[PDB]
Amino acid sequence: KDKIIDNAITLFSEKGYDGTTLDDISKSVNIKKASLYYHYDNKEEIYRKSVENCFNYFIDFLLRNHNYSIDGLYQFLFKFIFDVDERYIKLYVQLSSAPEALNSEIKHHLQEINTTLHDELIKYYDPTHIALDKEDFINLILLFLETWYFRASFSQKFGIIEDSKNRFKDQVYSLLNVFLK
Amino acid sequence: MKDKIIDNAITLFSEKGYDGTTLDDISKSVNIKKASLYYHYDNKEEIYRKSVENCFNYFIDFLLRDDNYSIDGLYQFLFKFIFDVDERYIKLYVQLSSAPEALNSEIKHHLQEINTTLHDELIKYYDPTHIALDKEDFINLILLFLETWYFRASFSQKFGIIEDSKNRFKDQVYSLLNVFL
């Protein structure tokens, strides 16, 4: 079942909600399509559980700090760009065309990650090392994060992701460095 | 009739995405029988292709065509991008990352064209006299604002209130542009 959702996230990320079939999902974990009907009523429910998994993945990733120094902020950005799994970024970006029935549930997940992010980011704010007010600091970092979702999904589809990760990291450090004390 | 088919297709694709839109959805939106549709396009992929070419032309035209390149003109360029760009187009653009593989090459070339056009136009606002930042940092800051807006507008048109997203983002951009310049 963890196997089913694991594989579904991969398929939904590549084919989309509408382009993925129950046959695909069942063929992927090697079970009969009929067997999916015990735990799920339809493809929409499997999609709903994949999105939930996606949000939990980002929240845990954001909260994972094995250092809230400036060195830790640079590391935090480095991990987001290089280590966030491409399939989760693609699934996240495709939420903008999700079935309307899920609108309110996704909206609830979006509020939640917006909150966790804001609370985590403020912990890196240190006026002694950053020449920016708290508000602009947080908004700046959110621009970096959101723009990576955009760049990563295009680069992976139309370009060379390894090249984009290195380039984007250099660009973001360069802008942030403008305010480093 | 082609213009009406494309305009309505753009609305449908932006809301439902490519795989979720059907020719019946399209013919119904434009009040024609499917038969009139095949007279103009051979299949859904060709209609999507034309909708995408229309989209790139819309953004290029927006860039090439107030001819004030002062800092004040840069704030106005950003305000217009945020307030005057059709949300359907932004969403169609962000969704190119899930386009059908047969359009990969065409879309990759369109992206190369727009990135070059954007770069050539943004450089016109770069005046070392009035701008402290190095040219690359300046161009990169503006691209972060534009790309973050595609991301935020695509989600706000679906899950939130777009007027409020436009206002809030513009305020954030003005604030950062202020401390950076």
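Here chain A follows Swiss-Prot for its numbers: 2-67, 70-184, in order, are the residues you see.
Method of determination (from the header): X-ray crystallography, 1.9 Å.
Including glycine, each Cβ sits where the backbone N, Cα and C put it.
Secondary structure at A:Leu23 (mutagenesis position), as computed by DSSP, is helix. Quoting Swiss-Prot on the mutagenesis of A:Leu23 to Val: 6-fold increase in DNA-binding affinity.
For the mutagenesis of A:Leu23 to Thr, Swiss-Prot gives this note: One-third decrease in DNA-binding affinity. The structure shown keeps the original residue. In this view, A:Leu23 (mutagenesis position) is surrounded by 16 other Cβ atoms within 10 Å of its Cβ, with every protein chain counted.
Under the DSSP three-state reduction, A:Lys33 (mutagenesis position) is assigned to coil, being neither helix nor strand. Sequence-distant contacts of A:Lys33 (mutagenesis position), defined by Cβ-Cβ distance under 8 angstroms and a gap of at least six in the same chain, are A:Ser27. As a published mutagenesis entry, A:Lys33 to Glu appears in Swiss-Prot alongside the note: No DNA-binding and loss of repressor activity.
A:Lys33 to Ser appears in Swiss-Prot as a mutagenesis experiment; the accompanying note says: 5-fold decrease in DNA-binding affinity.
Within the same chain, no residue at least six positions away from A:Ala35 (mutagenesis position) has a Cβ under 8 Å of its Cβ. Where Swiss-Prot documents A:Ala35 to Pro as a mutagenesis experiment, the accompanying text is: 5-fold increase in DNA-binding affinity.
A:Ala35 to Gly appears in Swiss-Prot as a published mutagenesis result, with the remark: 2-fold increase in DNA-binding affinity.
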Task: C-alpha separation across unresolved stretch of 2 residues from A:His67 through A:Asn70, Å - done: 7
